Every structure is written in structure tokens, then in C-alpha cells.
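K.L.:
Here it is: the structure, laid out below.
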Number of protein chains: 2
Amino acid sequence: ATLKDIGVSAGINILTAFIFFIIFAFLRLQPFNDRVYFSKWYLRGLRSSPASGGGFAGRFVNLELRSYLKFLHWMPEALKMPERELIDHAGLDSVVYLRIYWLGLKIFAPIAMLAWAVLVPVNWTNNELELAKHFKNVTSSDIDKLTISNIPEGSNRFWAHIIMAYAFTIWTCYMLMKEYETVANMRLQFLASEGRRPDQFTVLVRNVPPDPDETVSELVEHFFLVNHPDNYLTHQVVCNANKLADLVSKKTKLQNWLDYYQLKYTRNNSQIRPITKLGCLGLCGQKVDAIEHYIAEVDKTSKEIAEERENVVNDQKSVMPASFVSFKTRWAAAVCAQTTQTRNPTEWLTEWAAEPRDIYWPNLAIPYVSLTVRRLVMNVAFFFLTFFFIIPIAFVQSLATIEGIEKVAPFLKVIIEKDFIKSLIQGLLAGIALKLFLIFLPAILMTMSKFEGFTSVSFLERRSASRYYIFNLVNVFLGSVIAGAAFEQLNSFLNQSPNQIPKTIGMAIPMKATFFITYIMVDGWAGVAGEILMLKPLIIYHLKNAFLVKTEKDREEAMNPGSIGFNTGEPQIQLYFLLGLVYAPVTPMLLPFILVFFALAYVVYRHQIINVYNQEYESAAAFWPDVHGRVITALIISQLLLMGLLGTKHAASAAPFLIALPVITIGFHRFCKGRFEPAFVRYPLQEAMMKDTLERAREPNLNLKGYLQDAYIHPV
Amino acid sequence: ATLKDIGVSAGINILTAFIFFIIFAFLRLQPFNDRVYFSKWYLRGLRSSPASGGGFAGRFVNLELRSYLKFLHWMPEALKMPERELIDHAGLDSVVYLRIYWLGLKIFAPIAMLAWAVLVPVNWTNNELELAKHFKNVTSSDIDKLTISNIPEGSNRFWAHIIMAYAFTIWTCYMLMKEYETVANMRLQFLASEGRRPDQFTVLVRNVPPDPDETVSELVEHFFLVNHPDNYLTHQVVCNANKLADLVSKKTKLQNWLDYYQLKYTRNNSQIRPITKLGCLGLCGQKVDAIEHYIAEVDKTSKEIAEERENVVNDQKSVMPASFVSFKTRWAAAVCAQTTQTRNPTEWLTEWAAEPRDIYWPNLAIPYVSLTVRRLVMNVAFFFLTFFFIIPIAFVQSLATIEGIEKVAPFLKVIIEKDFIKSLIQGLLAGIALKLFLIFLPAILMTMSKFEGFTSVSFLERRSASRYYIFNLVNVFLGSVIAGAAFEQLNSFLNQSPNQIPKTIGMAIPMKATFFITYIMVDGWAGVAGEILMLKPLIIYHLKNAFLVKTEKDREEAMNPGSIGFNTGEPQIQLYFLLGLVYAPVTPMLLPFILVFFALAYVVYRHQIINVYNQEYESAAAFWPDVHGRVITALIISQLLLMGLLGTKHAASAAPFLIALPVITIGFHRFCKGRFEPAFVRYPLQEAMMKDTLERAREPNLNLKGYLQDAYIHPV
Ligand SMILES: CCCCCCCCCCCCCC(=O)OC[C@@H](O)COP(=O)(O)OCC[N+](C)(C)C
Ligand SMILES: CCCCCCCCCCCCCC(=O)OC[C@@H](O)COP(=O)(O)OCC[N+](C)(C)C
């Protein structure tokens, strides 16, 4: 895995990224895409059509004379928009995400320089890995002599590792507190200048207590007109368009899926009959005939739709025990969100409402007790997923440590591991397998967050990211560590005795570092570079437009871009931060790769937040408190592991120092928490009065009951 | 320590309590005390003077013909006032304290019956304590064969212990949740009917941010008139009047002191000259001469006392960055206490104010940063006190395990521990020594709570009780356990080998139980019975009245009773609950003694809450959340210790069951918490509006700015 495998992976990966960048140039210079690659410039009313208004080309005939402007330009230009002109083109959230990448860089760049110098020198001048291969059968290479494991048991050269660790934790923590403050100040300034949104005045009251002679709405009016007497303006109840909406949706699906097999070439048409109960399928069946999904799955749907409408809207059997109450001021609404209203701690429970567009309406109609049982069931499913994944994870770790599995088992083999280009290619293949598994993980975890019952689309994402973190941690990190350890040094474990289990464990942790390096390379580099091409979103449009088009004009738009994830992306940045801290005080060579990822990523994503991407909710940066927490967790795990390894190499004249480390970390956490979290979780009342008195001097007229009344209704 | 020592202690203690009760009868039938023994009947305007209006006797001449009405009566009668006529004679707090004693009884009575039956039988039919004295030198008696230690290693009779443990934890937890609800409902109903107090409308704002052109009061008016615009009525600033307060104090001391040395017999008088720098003293010195602290001292103090009044009432150098703001409604004030006011999380910080009489004004004039450093310094002092106490604690535990210290050291000895009445008397003496040390502890801990900076006299008490708990736990319990263990089985530890350290530890835990029994007896029984006599408060009055009297009439009153403590008392109840749980699943014989304490105590204290005692603040039961927590802690420690002992006797076919136990305990804690703590820590807004709308219909006129303006001023 020495320089050979690292170089092969690196060559292949840099090549993949350059090929990507070339195909992207090509595809972004053809004027039939355009609305796929420059969509927030069109969805902001600022770009018109193909060739500056369209009607023209720029396609393939000469297409492109050679260019070094095949890259670079996108690069520098993404770099040049001030960061305050980006808060208003894009939003605060996007800007705070790019900030995460830059904090990474900060921390790590300094740590890397230092590490390298001090520690590589120390570790390299020191002999104890050649002696264990010759007297204890521990397999190793020459990339392993810049690690904490070429160092003899018996210190005096372990103190470097401890001092460096201290330096590193202090730097990380300082940098992290400075970012907390910036992000807080920014949030507050944004919040003070954003224009009316309907949720700066509304709350969601959940658990209105039942009665037998008053409706839900005659009980919500009477409570707030007696208890919040001067500022109360209106309310809107919660009902079940769950079924009504399901039918409107089936109708849309039928019409799409059949105005297709309707204007196929015009005229009378064909047939199909897929088995329809799970997914995919086609022609395996009996539902022949034709057009409009027999225009009549078309019209039966429409009739059920009208009847459902009726029942719902006329029945107080479909009103849920909850409402959305609005007030005349933003000061009054912030007092109903942070105050207790009744003596029963579970009834009448106010919070702040989300913006009417970050509401997942399908879970506003789920009872409250169910909420608790559901949460439990989902925690159980999580534990089981964690176990099945351990299975696929070791499968991967057996392809990566194959040259040691083929020593205590000189059996099947890649022609007995000769033909050495093949084994480096095996390091690359291990990477690709883990990639695959982890894709479907993101989607499953979102489905499990939408069951436990949340009702904002921004909290479902935050939850999903937290769960990915846990999964990632355990599984990837530790599973890989454990299994890889097993295999190579399994060879060594058989032909020795059960004490050497520990020492062998220490050295194997540093080798798993080397595998992590390769994975970073694949994932990081190539993925950030292949994200620039938007390929599912490009096929998707072109198929769409030469199939289900029949556009009235061009007003029929199906370009919709997407949004950063929060989910996928944050989970990745965090895995890489963990890796980095841990390996900084052990193998100081994962750092250069971590850094290339952070920089490319910042450049690609600024481009995609500026040209493509559009945000679907605005919660001025709350995930910050969450991100900070996850970095503090990494720091603690790192520190505990260094203690462990230092114990395995018998150095007791240094581990209490490592203990002070952990305590200093938790103390800084607590400080930060205090100050800045207050900023992110509680709306001051002086801030709500200043926004409110400056808008009643500018718009001295304003009727708020027009605007706020119907903003929280549904598909009605 | 068998039946012999237990019986001697019990006889002597029951005798002491009966002698006490007799002397109390005597002293409560003489009509010169009366105002010492029936003071809340005089301080409520309901009793007049000595013999029904006084002027008469009932003293010593025939004094008392023999009576069996020498006791009993106080007993039944304390029992007969409904518990709702006691909420208004006395207050809610006192009633909730007596409830603690009754919960004790509940839990333990059931647990005791069960224990006894099942476990004593099981443990007694079983041989393994006679075999270890004959083959491992473990000293023991015959009271030890009803303990978990006459049971052979190897279970099948340890399962009883585990089942019983489960039963016991469930019962405790059920009982505890039912009390939570009662106490919560009671608090809420009280709070809804109590008449105006000035703090139902006021808050304390601490940390008003400095300026260079506006005073503290022109900055508190402007903030609340712009930010809480409609309900704001008044404010009163905080000034350091620590020095004037101190000189008024020195003046009263001088006059009292020496209007005494003045009317000694009238005329020209004597002299004195104590060393005056630390305390006590008399005649060792030079300050001779004459009457009322050389009346010139009394006037030089009244010079400073009028020129301190000027440099304090007109300066703005003695105004502290804080105020007390009042509002026109109780709904408005509860919104300022539970809401954030500014973006700087450390400035402008509102809470609810205490009643103007539960304010410790001396610490309202301490800066805020100091508050944090002070807290740290006091935590350090706590750790050191804990260590010195370990020293006196083992001294005590060496007098209690003397018959085993005099085996591996047949030396000095009580005439070689013969004369056996003497060694039982040593069990009683150990008890008395611990009593002594622990007295001065209560007072020290209060002094340390008044340094860390609190400003209510009710929180200083709560803090002091929590600290006593920790001290008690560690020191008493564990120190005693450890040291006692050491001594007896030290004998056994020398003449064996360092593996038998563990097994010997198990058996010694059960013997320390027996010593705890004796301490309970002394402390509990005799102390509750000697508390009925109020002897420092009786001497104190009689000296006072035949010395510093010269009463204008009788209006000069110096009877002041006191108040329950909260401090001392709660700390005791909790030590006994701990002991009980722990020993219930091990030595099932501490329980009968625990119970006698709980019952006597309830009877004596009801008497003293009904006749003597008067409350100095009213915080309708908040210490409840605190008490509950401490009982949950006991449950957890108990459970962990049973696991330990069961491990020491090699029973692995039962300890995971013990683990489930701990988790079930924390779950019930969390439920309770949720519901009822909300009740005790947050004032609902529907409750404040109902109190406010029913008082504006009864007293339709009411000016609140008269009443609320000057309630928060000082010695001015
Ligand atoms: C993630 C870690 C969390 C907390 C970290 C502390 C846990 C680890 C601390 C100790 C780890 C290893 C402890 C250690 O001491 O290992 C046991 C060694 O002493 C065993 O040495 P041996 O080679 O068996 O010595 C005997 C050799 N003959 C066999 C005596 C030659
Ligand atoms: C407060 C407790 C917190 C948690 C509770 C768990 C901690 C205690 C759990 C184990 C306690 C004792 C554990 C135990 O296993 O003791 C060690 C014994 O196995 C020693 O047995 P020995 O008599 O040394 O056996 C060897 C005998 N020769 C010497 C082999 C005869």
C-alpha cells in the first residue's frame, strides 16, 4: 500500500476528475441544456432563453476550439462575488455551509504543517517495525515508518505526540469558537432585515383539550381571547387532507402517465399491463386496451376527488386537535412561544410555526401518543440496520486487506496475489463498494425520519444528518478498524499467543488509516468533481421534454433544481473531520488528502449555489449548534483513542496529560454553548419590538389579517 | 453487638426519652415560660398572657399531682387539627415537611413486613458464617445470621433477595409519584388563593449594561417603557448600603450591651476590658471606666451613622447595576420572568423576586464575575472539609469496632475488653462522638452558602441541604463502612492473604449495618425527644428578661421562636432513607428502628409546627423537586451495592436482573420530572390571568403603585 497503491489511486482519480471537468465544459457550452446548468439565474428572473433570449444555437459543429479556459474559469469566477451579495442571491444557509468547508481548512492547515515537521521526523528515525516483522510476524510497509508505530515501546519520543495533541486541540477549539460568533452575528443581522413572512407572527398549538359541545375552533378562540387578550388576530385549524391529497396526486399521476400513451404519435394507441403492486414492471399482465389510462381510471379518480372534498370540508370529524394562531405583533407571538400556558404540562403546547412552505403536511395529522411509540420503534430499526451493515462492511474490508488474508490462507488467491497491478486495483475496488452501500443509506434514513412524526422539512433533514453521523461513526469507522485489524494481523494472531492481541491491535489501527486515505480520494475527489455535471437532473429533463412535453409554450417548466442536501453533505464533511483529528495525532499523512477535498469542495459548491441550486426553506443557519456538537464529539473520540494506543505501547509516563485534554474540551464546549446557543434558540424581545416599530413607520397602513389569515390552509 | 448491645442501647435510650418527656411536662405547666412553649398562638394574636390573660401562677407548690396525662395528651392532640386548617395556621411548607415523614412510613412499612418474613427465614436456615470463623477467621455474632451473609456462596437462595429488591424498588417509586402529584396539586391550589404579596408583580433585573451619561435608573425606565410598554409601573434600584447597615448593627450592639452594664443596680458602675478581636473574653485588658459602652462610643457611632447616610443616598457611586421592576398585572410579570430580553445573553437578566422578607440583602451588592470565582473557591473548600472529616470519622469507627482491634492488638485494652458492660457502653459512645462533629457541620455549610452569593434565604437553605447530603453520603456512610471494615476484619486481613480482601469486605458491610442501628437509636430517638424541650431558647429568654429587660411594658418582645430548619431536618430524613433502602435488601433489621423514628418525629413536629415554630418565608413547597431527587439517588446507590455484594458471593446467575433495576428507576424519575416539575418551576399564564380578573371584580378600585413602590427599599 506503499507509495505504489497510493500513486495508482491518485493517478486514476486525478484523471477521472479531469475527464469530468472536460465533459462538463462540453455540456455547459451547448445551449439546449442551459436551464439545467444555470437555473437560479432563470429562477430569479434574470436569464431568458438559450442564446441570450434563445432561438439560437452554439452546439456541435465546431463546438469548441481547444481551450485552457476549460476549467479555470469556472474556478476563478465562482471565487469572485462578495459574501454579502451571496446572502441575497442565495440565502444564509448556503453561505454558512460554505463556511464549514473553510473552517475545515483553517484547522487542518495549521495542524498539518506542524505535524508533519515535528512528528514525521521523530517517528521516522526509530527502528521498531522491522524488529516485529522479524520476531512477532507483524506485516507492514515503508509508509508505516512515518506513523506512531515505528516508535519503540518506551518513550521519550512520545512526548512529542502529547504536546502536539495539546496544541491541536487548542487550535481546533479556538477556531470553532470564533466561527460560532461569526455565524451568530450573521443570523441576527439577517433576521433583522428580512421582510414579512407569515411565521414571524404565528405559533402552532398542539394538544387542544377535547370537549363534547364546542368545536376545536371555538375553544381556540376563547382561550386566546381571554388569555392573550390584546394581540390575537386569527387562527386556522388542522384537518385531514391526507386522503384528499392522496387522490389529487393519483390523478396527476394518471394524467401524466397517459397523456403520454395518448399523444404517442397521435391517433389510436397501444397497450400495456405491468404488474402493479410494488414497482417498475411493464407488459407482464392483462390491463390492455389504451388512452387516458382508459380516460377513466381518469374520471373515477376525479369523482372520488369531489366526494372526498365534500366530506372533509363538512365534517368536524376530520378536525385535529391543533391550530395555528396568529398575532398582531411579533413581540406577542414570541411571548406565546416561550411561555407556559396551562397547568397540565401536556395540553396547549405552543412553538413557532414554520414557514408555510417548510411544512410537511402529511404528519400534522398524526395523533400525539403515537408519536412516542413511533419514536421507539424507529430506534429499534436503527439498531438492526447497524448490524446488517456490519456484515457488508466486513465484506469490503476483506478485499482491502487481501495480501494478509492470503498468507494464513495461501488458497484461492489472485493467482496467489502476484500480478501486482491487480492488488492496488483491489485497494480502489474496496473504495467503490463502500460508496455503493452508503448511497442507499441516505435515503432509508430519511424515510425513517418521516415516520417518527416531524412536521418541518428542515428538522427532518437535521435528524437525518444526526443519524447518519451515528451510523457513519460506528459502522464505517469502527467496523472498518476492527475487521481490517482482524484479517492482516489475523494472520499474525493465529501463529502467536492471546496477549499479543493488544499490541497487534495498535499497529493495525494505524494501517486502517492508510485505507481511509484511499477512500477519501475516491469519494471526495471524484464525487465532488462528478457532482458538477448534474447527470440525473440532465437526463431527467431531456427525457421529460421529448416525451411528456406538449408544452403550452415554455411556461410548462420541469427544470427544478434541488438543494444542497444538508443531509448527504454534512454527513461527509463530518466523517472527514473525524478522520483527520484522529489521524493527526498517529498517522500524519491523511491530512494532505483531507485538504484537497475541503478546497475543491468549496470551489464546486460555490459554483453550484451561485448558478444551479435553489433553497426550499430558510431557517437562517440553525444547524450550527448541531455541527459544533459533532466536531466536539470528534475531538473527544480522538483523544480517547490516543490514550488507548499510548497505553498499548506502554507509556504511563504520559496518559494523564491526555486526560486533562478531554476535560479542557468539555469546558470550551460549555462556554460556547451558553453564549451562542442562546443566539440560535430564543428570539429576544427587544429584537421583535424594533422590527415592529420600524415597519409601522414605513408602512403606516398595513392590514395583517388579510395576509395572515389564509396562509396556513393546504390543497384547498 | 448481639442482642446485648442492642438492648443496652435501647434501654438507655428509651429511658432518656421518657425522662425528657417528664421534664417537658413539668416545664410546660409553669406559667412563666408560656411564651416560649406556645409562641405561634401568641404570634398570631390568639393567646394573651400567663394564666389566660396572665397576672397569675400555676407554678411550684403542688405543681403536679401524678399524671399519665404526662405525655399522651400532647400526643393525641397534636394529632387532631385537620390538614387544611394547618395550611392556614402554619403554611404550606410545614405541611409538606410532615408529609415527608409520612411517605417514609408508607414505603418502609410495607417493605419491612415483607422483608422480614421472606428473608429472615431464608437467611437464617443456612450455616456459612460458622464455617468462616473456623476456617478464615471472620468474626461475627448471632445477629448476623438473619443477614445476607449466613448464606453460602452458590445461590438458589439469592433469588429471594433479587425478587424482593424488585418489589421494593417498584413500591418506592409508585409511592414517590403519588406524593409528587399531591404536593403539586396542593401548591397550585395554594397559589391560587393567597392574597397580594408584592412579588407576584415584580422581577429582579441583574446586569443592567453600563453607560457614561445616564444613571442606572434612567436606563431601566427607558428599557421597559419601550419593550414592555403597557404594563410597567415602577422600579427601585439596588444600592450597596452594606456599611450603614453594619453601623446600625454596631449601634444596637453597643446599646443593648451596655444599657445592660448601666442599670446593673443603677448608679455609677463597673468596668470590663475583654480582648476584642475574635470572640468571648472578659477582663483581660485595659478598656475600663464605666456604663453603656462608655456612652461616648455610642455617640461616635452615631456620627458615622449620619455621614454614611449622606454619602449613600446622594452619589450614584453606590448604585449597583440592578433593579427590581414591577408591573400592573401578574400576567405581565410572568412574561418578563420567562422570556429573553436582549441579544447579549448576559445582560438584562430577569427572574422573579423573592418576597421582600426572604431577601438576604447583604449579597445583592456583590458584583457578577465575582460570583463565578466564588463558587469555585467554595467547591475547593468543600473537598478539603471532606478530607478532615474522614479523619474524625475513623477516630469514631475505632471505638465502635474495638473488640476486633483488640485481637490483632491485645495491647492497651479496656482491661483486655473484659468487664463486658463497658464494651456496649462503647457502642453508645461511638454514637455520641459522631453526633458532636456533625453539629458544627450544619453551621459551617450555611456560612459557605452565604459566600457563593445567593440572595434569598430560601435558596441558601436549599443549598445547604444539598451539600449536607453529599457530605453525609460520602463521609458518614462510606467512611464508616470503609474504616469499620478495616479494623475487625483487619484483624482477619493480616493473618490471611490479599484475595480474601473482597470476601471480607462483603461481610463487613453487613456489620456496619448493625452500628448504624445504634446511631439511629441515639440520634433519632433521643434527639427528636429532646427537641421538644427548647432549652437554648428557654435559657435564652430567661437570661434576657432578668438582665436586658427594662421593658416599657411587655411590648418589648424577645420570644422569637425560629423555624423548622429545612437544613438540619431534611438532611436527617434523607440519611435515614438511604440507610433503609440499602439495608433492606441485606440486613433486614434496621427497619424497625427507622420506623420508630419516622413516627415519633411526625408527632413531635406536628406539635412544634402547631404551638411553637413560626415560618420566615413562604415558598409553597419547592424543595419537593429537590427531595425527590435525593430519594432517587438513594435507590440507585442501593441497587449498585447489592450488585456488588452479590458479585462478592459469586452469584452470576442473578446480577443482570439487578441492572434492569437501575434503568427502570431512571425511567420513572424522568416521567415524574416532566409532569410535576413543570408544576413547581414555571407559572402558567392562565393561572395569572384568572387571579387577576377575580381581584379586579372584588376590589374594583385598587392602586397598586402605592403598595408596590416602596417594598423593595432596605434600612432606610
Ligand atoms: C478506547 C480506550 C478507552 C480508554 C482507554 C484505556 C483502555 C486501554 C488501557 C490499557 C490498554 C492495554 C492495557 C495493557 O496493560 O495491556 C496488557 C499488557 O500489560 C499485557 O502484557 P503482556 O505482553 O501480557 O505481558 C506478559 C508477557 N509475558 C507474557 C509476561 C512475557
Ligand atoms: C459498587 C460496585 C459498582 C459496580 C459493581 C461491580 C463491581 C464488583 C464486581 C466484582 C466484585 C468482585 C469480583 C470478583 O470476581 O472477585 C475476584 C475473585 O474472583 C477472586 O477469587 P479468588 O478467591 O482470588 O480465587 C482464587 C483462589 N485461589 C486463590 C484460586 C484459591
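Numbers in chain B track Swiss-Prot; the residues on display, in order, are 2-717.
Looks like electron microscopy, 2.5 Å, at least that's what the header says.
Quick reminder: no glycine exception, Cβ is built from N, Cα and C everywhere.
Sharing the features that Swiss-Prot gives for it:
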| type | residues | note |
| --- | --- | --- |
| MUTAGEN | B:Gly59 to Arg | In osca1-1; defect in the perception of hyperosmolarity; when associated with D-507 |
| MUTAGEN | B:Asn124 to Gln | No effect on the molecular weight of OSCA1 when overexpressed in a heterologous system |
| MUTAGEN | B:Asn138 to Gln | Decreases the molecular weight of OSCA1 when overexpressed in a heterologous system |
| MUTAGEN | B:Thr340 to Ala | Prevents the formation of homodimer |
| MUTAGEN | B:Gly507 to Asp | In osca1-1; defect in the perception of hyperosmolarity; when associated with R-59 |
| MUTAGEN | B:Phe516 to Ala | Induces a thinner transmembrane tickness. The channel is non-conducting in the native lipid environment, but can be directly activated by lyso-phosphatidylcholine (Lyso-PC) with reduced single-channel conductance |
| MUTAGEN | B:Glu688 to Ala | Prevents the formation of homodimer |
K.L.:
Quiz question: given the mutagenesis positions B:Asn124, B:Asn138, B:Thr340, which has the greatest number of C-beta atoms lying within 10 angstroms of its own C-beta?
P.N.:
B:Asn124
K.L.:
Taking DSSP as the reference, which of helix, strand or coil describes B:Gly507 (mutagenesis position)?
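P.N.:
Going by the DSSP assignment, B:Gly507 (mutagenesis position) falls within a helical segment, counted as helix.
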K.L.:
Filter the mutagenesis positions B:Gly59, B:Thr340, B:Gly507, B:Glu688: retain a residue only if its CB is under 8 A from a CB of chain A. Output in sequence order; output 'none' if empty.
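P.N.:
Sorted by position along the sequence, the hits are B:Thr340, B:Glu688.
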K.L.:
Compare the Cα of B:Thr340 (mutagenesis position) against each of the mutagenesis positions B:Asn124, B:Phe516, B:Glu688 and report the nearest.
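P.N.:
Spatially nearest to B:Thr340 (mutagenesis position) by Cα position is B:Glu688.
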K.L.:
Measuring CA to CA, name the entry from the mutagenesis positions B:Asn138, B:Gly507, B:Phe516, B:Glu688 that ends up nearest B:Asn124 (mutagenesis position).
P.N.:
B:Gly507
K.L.:
Measuring Cα to Cα, how many angstrom lie between B:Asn138 (mutagenesis position) and B:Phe516 (mutagenesis position)?
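P.N.:
Cα to Cα, B:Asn138 (mutagenesis position) and B:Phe516 (mutagenesis position) are separated by 21 Å.
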K.L.:
Rounded to the nearest angstrom, how far is the Cα of B:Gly59 (mutagenesis position) from the Cα of B:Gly507 (mutagenesis position)?
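P.N.:
Distance between the two Cα atoms comes out at 60 Å.
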K.L.:
Using DSSP with the three-state reduction, classify B:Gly59 (mutagenesis position) as helix, strand or coil.
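P.N.:
The residue in question, B:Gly59 (mutagenesis position), is coil (DSSP, three-state).
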K.L.:
In the structure shown, with every protein chain counted, which of the mutagenesis positions B:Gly59, B:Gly507 has the densest set of Cβ atoms within 10 angstroms of its Cβ?
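P.N.:
Sorting the candidates by Cβ neighbours within 10 Å, the top entry is B:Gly507.
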K.L.:
Cα-Cα, whole number of Å: B:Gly59 (mutagenesis position) versus B:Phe516 (mutagenesis position)?
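P.N.:
So the Cα of B:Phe516 (mutagenesis position) lies 45 Å away from that of B:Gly59 (mutagenesis position).
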K.L.:
So for B:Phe516 (mutagenesis position), how many other CB atoms are inside 10 Å of its CB?
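P.N.:
Step by step: centre on the Cβ of B:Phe516 (mutagenesis position), count other Cβ atoms within 10 Å, giving 22.
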K.L.:
How many other Cβ atoms sit within 10 Å of the Cβ of B:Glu688 (mutagenesis position)?
P.N.:
20
K.L.:
Please report the Cα separation of B:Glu688 (mutagenesis position) and B:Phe516 (mutagenesis position) in Å, rounded to an integer.
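P.N.:
Cα-Cα distance, B:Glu688 (mutagenesis position) to B:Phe516 (mutagenesis position): 51 Å.
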